[PDB]
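Undergrad: Encoded as structure tokens, here's the structure I'll be asking about.
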Amino acid sequence: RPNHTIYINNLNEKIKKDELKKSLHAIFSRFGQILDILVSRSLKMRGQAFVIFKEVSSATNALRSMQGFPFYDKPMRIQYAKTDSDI
RNA sequence: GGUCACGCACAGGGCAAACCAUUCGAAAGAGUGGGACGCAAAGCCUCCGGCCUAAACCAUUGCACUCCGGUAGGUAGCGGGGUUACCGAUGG
Ligand SMILES: Nc1nc2c(ncn2[C@@H]2O[C@@H]3COP(=O)(O)O[C@H]4[C@@H](O)[C@H](n5cnc6c(=O)[nH]c(N)nc65)O[C@@H]4COP(=O)(O)O[C@H]3[C@H]2O)c(=O)[nH]1
Ligand SMILES: [Mg+2]
Ligand SMILES: [Mg+2]
Ligand SMILES: [Mg+2]
Ligand SMILES: [Mg+2]
């Protein structure tokens, strides 16, 4: 189940792309090295985020310590992602 | 001369990009004033395609690393199409 990238769900869809990036970057940065944060506001990608950590241990700590977290008045739903391509 | 085209001019000229000031706007962008990159319809119109914006509303819980909700607004100086018009190369 565990993975380098975490998949963040049920996000407030009214927050702009670049404010959400910055807000996620300042929150999850303490858990470990963040490679990139994937956020877009298209129909299929609304309310969603992919936070990529350099190591799984930091991602597991990120997933468990902040699951169900109140974020812009919405519960954060964290599960693992399936395949981190990029490069 | 008319009409429909056309732009090698002539002639009166017309408009105004970027930038700046200011107003409106959530934004894209628009108005007004200065200002000219250009423009033979760079006059006018969102009917079709593209591009740009996302405040409100409706819809959407969606696994991405081409891009993509409806809607609403915008660009006519992004094309196409519609419409109106000045000059007239011994002009076609
Ligand atoms: N009266 C008239 N004359 C025409 C027309 N078409 C061509 N000409 C003549 O041909 C010249 C070159 O035209 P252009 O290559 O379209 O190049 C033009 C054009 O791009 C632009 N321009 C000038 N006036 C206008 C205008 O009222 N509307 C537009 N869209 N462009 C203009 O400036 C350039 C130079 O203009 P000019 O010194 O007048 O010089 C013009 C003019 O003498 C027309 O429909 N009516
Ligand atoms: Mg002249
Ligand atoms: Mg002016
Ligand atoms: Mg003409
Ligand atoms: Mg308009």
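Since chain A takes its numbers from Swiss-Prot, the residues it shows come out as 7-93.
From the backbone N, Cα and C atoms, a Cβ is placed for every residue, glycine too.
Annotation of the mutagenesis experiment A:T11 to V in Swiss-Prot: Abolishes RNA binding. According to Swiss-Prot, the mutagenesis experiment A:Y13 to F carries the annotation: Substantially reduces RNA binding. Listed in Swiss-Prot as a mutagenesis experiment, A:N15 to V is described as follows: Abolishes RNA binding. A:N16 to V appears in Swiss-Prot as a mutagenesis experiment; the accompanying note says: Substantially reduces RNA binding. Quoted from Swiss-Prot for the published mutagenesis A:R52 to Q: Abolishes RNA binding.
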Undergrad: Could you give the Cα-Cα distance between A:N15 (mutagenesis position) and A:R52 (mutagenesis position), in whole Å?
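TA: Taking the Cα atoms only, A:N15 (mutagenesis position) lies 9 Å from A:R52 (mutagenesis position).
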Undergrad: Just to confirm: which same-chain residues, 6+ apart in sequence, have a Cβ under 8 Å from the Cβ of A:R52 (mutagenesis position)?
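TA: Those within reach of A:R52 (mutagenesis position), by Cβ under 8 Å and sequence separation of 6 or more, are A:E19.
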Undergrad: Once near-sequence residues are set aside, which residues in the chain of A:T11 (mutagenesis position), 6 or more away, have Cβ atoms under 8 Å from its Cβ?
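TA: Long-range Cβ contacts: A:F56, A:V57, A:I58, A:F59, A:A65, A:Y86, A:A87, A:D90.
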Undergrad: Three-state secondary structure of A:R52 (mutagenesis position) from DSSP?
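TA: Its secondary structure by DSSP: coil.
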